[PDB]
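Here is the structure we will look at, set down as C-alpha cells.
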Amino acid sequence: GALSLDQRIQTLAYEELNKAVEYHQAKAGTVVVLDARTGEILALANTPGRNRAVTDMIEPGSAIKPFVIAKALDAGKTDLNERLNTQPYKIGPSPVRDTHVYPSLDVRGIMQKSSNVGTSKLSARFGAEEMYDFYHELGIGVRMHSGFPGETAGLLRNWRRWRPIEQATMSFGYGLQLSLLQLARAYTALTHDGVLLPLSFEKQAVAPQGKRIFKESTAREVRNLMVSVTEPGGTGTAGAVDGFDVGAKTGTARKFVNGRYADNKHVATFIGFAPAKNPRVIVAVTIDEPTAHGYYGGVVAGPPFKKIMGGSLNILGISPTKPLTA
Ligand SMILES: *C(=O)[C@@H](NC(=O)/C(=N\OCC(=O)O)c1csc(N)n1)[C@@H]1NC(C(=O)O)=C(C=C)CS1
C-alpha cells in the first residue's frame, strides 16, 4: 500500500519545527500533520532524539477545550446564545482562573479567549463518569499501536478517584496525558463531521470505519467558533494563513518539574485545521520550554503552524477561499 507520508510536507514540518525551536531556544518540539478527511498521517516531525510525537505523554492543556465545548453543545447543556459568568474562583487551595478576568463570555468567547473558568462550568454540567467515558472515547489512555517502540497509551485517571476540583482542572487540560499524535487524532472528530478517525500510515481510498463523537451540526458549529481563535480578539492570530479561514486552538501549559507545576516554564501548543468550513489538513505543533521570544502557545507555536499549514495546503493543491493579501 502507498505510504501516507508526504515527503514535501514532512520536510517542511521538520525544517519549520527546528527553526522555531532554535529561535525560541526551546528544549524540544513536535509536529503532526494529518489528512483531515481520511486520517492519513502526512508528517510526523521531531527535534533530534526520540519520536516524541508518539512516545511522549503531554498534558493537552487548553487544546482539550474544543472537545468539552463541543460535548456541552452536542448534549444540549449549553447553546450559542448563553452568556456565562466567567469570574474566577477557588476550591480550597486550587484556583479556577483565566489569564484575565472576563466578567462574562458566550461559548464563542470561551473558545476565543481560552477561558478556563467558562470551560470548567460547561464540564461541571456533566457527571464525573460521563466525562471520564468521553475522554476515553477521544482515545485518551487508548494506545494507537503505531508500531513505534516506546509508544505511549497516555493516562486517564479512574473517575472513582476524582475530586470535584479535578474534573474542573481536567477540562482545561491538567491531569490528562496523551501523545501529540493522540491529540491530533482527536481533532479528526471536529474535521470529519463528528466522526473520530483511527489514523492511517497508508493512503486510504475511502474514510475508514470511525466512531461518532458529535453530531455533524455540532462539529460544523464548533469549527466556525474556532475561527475566532485566529482572528483579531483571539489568542492565536499568529497562526492565521493568507487565503484561508483557519479553525484553531492555543495551549500554554505549566510544566511539571521537581514535583510541582512551574510558573515560569511552559509547553506551547497550537493545533488547527483549514479550510475551516471544509477541512483538508490538520497541523499540530508543540514547543517544549521556550526560553526566548515568549512562551504563549499562540506566540510560539502559531508561527510554525502558519508556515506548515500554508505550505501543506499549497503542496496538496488546495485553492484559497479568499483573496491573498501577502
Ligand atoms: C490553556 O492551555 C490554558 N492554560 C492553563 O490554564 C495552564 N496554565 O496557564 C499558564 C500559567 O502560567 O498558569 C495550564 C493548563 S494544563 C497546565 N499544565 N497548565 C489557558 N490557555 C492559554 C492559551 O494559550 O490559550 C493561556 C495563555 C497564556 C493560559 S490560560
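Count begins at 1; order follows the chain as displayed.
Including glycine, each Cβ sits where the backbone N, Cα and C put it.
Per Swiss-Prot, the features are as follows:
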ACT_SITE  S62  active site, acyl-ester intermediate
VARIANT   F256 to L (Swiss-Prot position 504)  In strain: CDC84-060418, CDC77-124615 and CDC84-060384
VARIANT   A262 to V (Swiss-Prot position 510)  In strain: CDC84-060418, CDC77-124615 and CDC84-060384
VARIANT   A268 to G (Swiss-Prot position 516)  In strain: CDC84-060418, CDC77-124615 and CDC84-060384
VARIANT   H293 to N (Swiss-Prot position 541)  In strain: FA19 and CDC84-060418
VARIANT   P303 to L (Swiss-Prot position 551)  In strain: CDC84-060384
VARIANT   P303 to S (Swiss-Prot position 551)  In strain: CDC77-124615
VARIANT   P304 to V (Swiss-Prot position 552)  In strain: CDC84-060418
VARIANT   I318 to V (Swiss-Prot position 566)  In strain: CDC84-060418
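Distance between Cα atoms for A262 (variant position) and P304 (variant position): 25 Å, as a whole number. If you take the Cα of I318 (variant position) and the Cα of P304 (variant position), they are about 19 angstrom apart, rounded to a whole number. Nearest in space to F256 (variant position), taking C-alpha to C-alpha distance over the recorded positions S62, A268, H293, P303, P304, is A268. Rounded to a whole value, the Cα-Cα separation of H293 (variant position) and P303 (variant position) is 12 Å. The recorded positions near ligand 1, defined by a Cβ under 6 Å from one of its atoms, are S62, chosen from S62, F256, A268, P303, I318.
Ranked by Cβ neighbours within 10 A across all protein chains shown, the variant positions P303, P304 are led by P304. The two recorded residues, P303 (variant position) and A268 (variant position), show a Cα separation of 12 Å.
DSSP assigns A262 (variant position) to a strand segment in the three-state reduction. In the structure shown, the C-beta of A268 has more C-beta neighbours within 10 angstroms than that of any other entry among the variant positions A262, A268, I318. The two recorded residues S62 (active site, acyl-ester intermediate) and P304 (variant position) have their Cα atoms spaced 18 Å from each other.
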